[PDB]
Amino acid sequence: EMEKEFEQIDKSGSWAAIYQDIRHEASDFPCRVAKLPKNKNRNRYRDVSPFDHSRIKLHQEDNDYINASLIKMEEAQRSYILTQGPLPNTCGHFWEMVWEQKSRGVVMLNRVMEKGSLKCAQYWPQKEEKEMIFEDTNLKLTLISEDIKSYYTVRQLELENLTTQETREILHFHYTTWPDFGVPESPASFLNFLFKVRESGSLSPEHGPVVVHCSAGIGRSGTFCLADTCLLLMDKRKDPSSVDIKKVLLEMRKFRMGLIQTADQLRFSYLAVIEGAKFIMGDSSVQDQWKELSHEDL
């Protein structure tokens, strides 16, 4: 049971060992497509690649490769697409994927610039009147509205397939205070954001999988998806004790390497699930407490 395991691990100071155990047990599958010479400039990081078996394929015959993985959680009945922060040459690919996979939401957990370096291309428009056209994939993207909070912003975007002139509304959930290789400022602040995404419908089964990314698409992105899946499993059976966080994480790592990049992100994942369990197990008021503690206004 996770709350007792947490205290035992905290007490023995063994988060690094638990986390290394996860790394050692984690799946290893081939990433041959990601490593083809022609895809070199489609990967942001040499040591973060999608597995062939779970990679998202673009529906184009030129080159279907994007650094993106489908994390299909069968028992939880939720899917996520985890991807790297788009590169200056893959922003068209990114929105092609969103279009083809029928996603409603994009969850961005990084800033464009972190630690003085560029982690992500500016892949969405920042001004309503300056829309973006991705000529290679023939898509148009317009900023419709934004709702800026103290540590996250929600944007309403309109994505248009210029070939057919079909349009879709995409919601962009941008977490702006979560450091690279770091953790959110509090469980309450993480959970407030996650439940904002949930409320939007972006994680729901009538849409394609939510697209989640940070810079590499494994650390913060893994923490977000791990917490979400654990809370959903707990919700399905109202049985917190039946949820084994580490096993869930190992399951997720069958679909993309390296999910959860530090032992402190693992520890934070436990904290977030433990605190989220209060809401799942019937204390609806805790959602308002998180919003208060998160100080989202201003």
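So for chain A, numbering is Swiss-Prot's, and the shown residues are 2-299, in order.
Using the three backbone atoms N, Cα and C, a Cβ is placed for every residue, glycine included.
Annotated features, as they stand in Swiss-Prot:
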ACT_SITE  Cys215  active site, phosphocysteine intermediate
BINDING   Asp181, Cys215, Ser216, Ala217, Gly218, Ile219, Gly220, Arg221, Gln262  substrate binding site
DOMAIN    3-277  domain 'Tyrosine-protein phosphatase'
MUTAGEN   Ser50 to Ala or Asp  No phosphorylation
MUTAGEN   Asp181 to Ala  Substrate-trapping mutant
MUTAGEN   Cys215 to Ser  Catalytically inactive mutant; abolishes sulfhydration
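The subset of recorded positions (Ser50, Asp181, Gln262) lying with their Cα within 10 Å of the Cα of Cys215 (mutagenesis position) consists of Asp181, given in sequence order. On the backbone, the CA of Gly218 (substrate binding site) and the CA of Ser50 (mutagenesis position) stand 10 Å apart.
Taking the mean position of the Cβ atoms of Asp181, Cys215, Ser216, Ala217, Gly218, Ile219, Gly220, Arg221, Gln262 as the substrate site, the remaining residues of that chain whose Cβ falls within 8 Å of it are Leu110, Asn111, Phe182, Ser222, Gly223.
Distance from the CA of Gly220 (substrate binding site) to the CA of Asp181 (mutagenesis position) is 8 Å. Across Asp181, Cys215, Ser216, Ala217, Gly218, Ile219, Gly220, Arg221, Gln262, which the record gives as binding substrate, the greatest C-alpha separation is 12 Å. Its Cβ placed at the centre, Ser216 (substrate binding site) has 24 other Cβ atoms within 10 Å. Under the three-state DSSP scheme, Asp181 (mutagenesis position) falls in the coil class.
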